[PDB]
Amino acid sequence: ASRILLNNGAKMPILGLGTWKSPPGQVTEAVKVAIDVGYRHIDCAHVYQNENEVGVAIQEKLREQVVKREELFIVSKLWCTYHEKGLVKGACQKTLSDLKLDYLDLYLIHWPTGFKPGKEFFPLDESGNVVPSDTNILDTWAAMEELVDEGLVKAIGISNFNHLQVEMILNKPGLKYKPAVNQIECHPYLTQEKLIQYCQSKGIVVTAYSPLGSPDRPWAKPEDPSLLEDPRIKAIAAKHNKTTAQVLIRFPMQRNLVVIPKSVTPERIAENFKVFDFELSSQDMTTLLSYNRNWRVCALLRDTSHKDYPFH
Ligand SMILES: NC(=O)c1ccc[n+]([C@@H]2O[C@H](COP(=O)([O-])OP(=O)(O)OC[C@H]3O[C@@H](n4cnc5c(N)ncnc54)[C@H](OP(=O)(O)O)[C@@H]3O)[C@@H](O)[C@H]2O)c1
Ligand SMILES: O=C(O)Cc1nn(Cc2nc3cc(C(F)(F)F)ccc3s2)c(=O)c2ccccc12
C-alpha cells in the first residue's frame, strides 16, 4: 500500500521527498519533478531555509492541476529557537506563509532541545555552548496541540526524540493529542530496533530520515562508511535488478516505516520512487538489519550539555 494510517485518522504516503540541503535555486524544479513523477509527501523545515522555493513548486503543480491539495502530504517542523509557548504559532504561520498553504498535514517538534529565541538557529555563548531555553517539551507539546485545535495543522509529531522522551509525551498530564509520528535517523548502519518497536507499539508511526546515509551532509568525511557503496548492499540490489538506493528505500518501507530520501537530481527523484514493484525477502531484511553499527550520521553538538540531548 502507498499510505499508512496515522492515529489522527489520516493516511500518510510512506514515500516522501526530503528537502534538507536542496539548494534554493534547484529545489523548486526538484519538487515539480517529484510531483510529476508521483510523490505526494514532501518533508520540509523552516531551518532548511528553502520553504519559499518548495512552496513555489507546490503552488504551480496545484495550479496546473497535476495534483489536488487533499492528495498532498506536507510536513514541516518547529525549529529549536521557537519552543517557547508564545512563539510556536508564529513559527508555524511563517512556515505556512512560505509554503503558501493554509494547513500542514504534519508539524513536528524538530528536536527535543529548546534554544534561546532570536535570529540565530544555533545561539552560542562566548565559549561556544548552545544557549538553552528554559521551556520543557511538555509545554511545547501543549502549544503544538493548540495548532491542531486552530486548524493550522492536521497532525502533530516529534523528531529526534528518544524512548524516554516519547514516553514523557505519552505520559503528559492532560495529554490531548498523542504524537502521530516520530521522525528519526534510520538505515542499515543505524537500525534503531528498540526505538521503532517502542513507538510502533504505541501506535506512533516512524519516519526514517537520512535513509541513504546523507552523503551530502556538510560534515561528512571521505573515510566515512558508505551505504551506497557497501558491496553487501550492492549484492542484494543486483539480485533484485534494482539499484542500491532503491534497496535502501524499500528496506524501511517493509519495516512499516515512512521514508524520505532527498534528491535534487531528476533521474534519482524518479529512480527513488520506483520502489513499489519488488519485495525484499525476510532474509534480505534480516541481513540488512545485521549491518547495524550504531553509526549516526546526523547529529552535531555531540558534546552538548543540553539536558534534553537525545542520544546519550
Ligand atoms: N528530522 C530531522 O532532524 C532530519 C535530519 C536529517 C534529514 N531529515 C529529512 O530527511 C531527508 C533525507 O535525509 P538526508 O537529506 O539527510 O539524506 P539522504 O536522503 O540519506 O541522502 C541524500 C544524498 O543522497 C543522494 N542521492 C539521492 N538519491 C540517490 C540515488 N538514487 N543514488 C545515489 N545518490 C542519491 C543525494 O544527491 P542529489 O540530491 O545530488 O541527487 C544527496 O546527496 C532530508 O532531506 C530531510 O528532509 C530530517
Ligand atoms: O535538523 C535537521 O533536520 C538536519 C540538520 N541537522 N543538523 C545536525 C544537528 N545536530 C543537532 C543537535 C542538537 C542537540 F540535540 F544536540 F542539541 C540539536 C539540533 C541539531 S541539528 C544541523 O546542524 C542542521 C543545520 C541546519 C539545517 C539542518 C540541520
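All residue numbers given for chain A refer to Swiss-Prot; the residues shown span 2-313 in order.
So how was this one determined? The header says X-ray crystallography, 1.6 Å.
In case you wondered, yes, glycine gets a Cβ from its N, Cα and C as well.
Marked as NADP(+) binding site by Swiss-Prot: 10-19, 211-273. Cβ neighbour count for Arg251 (NADP(+) binding site) (all protein chains, 10 Å cutoff from its Cβ): 26.
Of all Cβ atoms in the protein chains displayed, 26 besides its own lie within 10 Å of the Cβ of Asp44 (mutagenesis position). One mutagenesis experiment catalogued in Swiss-Prot, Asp44 to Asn, is accompanied by this note: Reduced glyceraldehyde oxidoreductase activity.
Swiss-Prot lists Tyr49 to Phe among its mutagenesis entries, and the accompanying note reads: Complete loss of glyceraldehyde oxidoreductase activity. In sequence order, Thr20, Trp21, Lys22, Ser23 make up the list of same-chain residues 6 or more apart from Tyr49 (mutagenesis position) whose Cβ falls under 8 Å from its Cβ.
In this structure, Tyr49 (mutagenesis position) is part of a helix by DSSP. For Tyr49, the entry in Swiss-Prot reads active site, proton donor, with the evidence type experimental evidence.
When secondary structure is read from DSSP and collapsed to three states, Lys78 (mutagenesis position) falls in the strand class. Swiss-Prot lists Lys78 to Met among its mutagenesis entries, and the accompanying note reads: Reduced glyceraldehyde oxidoreductase activity.
Its Cβ placed at the centre, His111 (mutagenesis position) has 20 other Cβ atoms within 10 Å. The mutagenesis experiment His111 to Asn is recorded by Swiss-Prot, whose note states: Reduced glyceraldehyde oxidoreductase activity.
Per Swiss-Prot, substrate binding site is recorded for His111. The DSSP secondary structure for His111 (mutagenesis position) is coil.
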(request) Round to the nearest Å and give the CA-to-CA distance linking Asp231 (NADP(+) binding site) with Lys78 (mutagenesis position). (result) 32
(request) Return the residues near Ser211 (NADP(+) binding site), defined as same-chain residues 6+ apart in sequence whose C-beta is under 8 angstroms from its C-beta, sorted by sequence, else 'none'. (result) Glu186, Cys187, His188, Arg218, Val298, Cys299
(request) Using a 10 Å cut-off, grab the number of neighbouring Cβ atoms around the Cβ of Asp231 (NADP(+) binding site), all chains included. (result) 19
(request) Return the member of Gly10, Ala221, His241, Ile261, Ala271 nearest to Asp44 (mutagenesis position) in space, with distance defined Cα to Cα and candidates limited to these binding-site residues. (result) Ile261
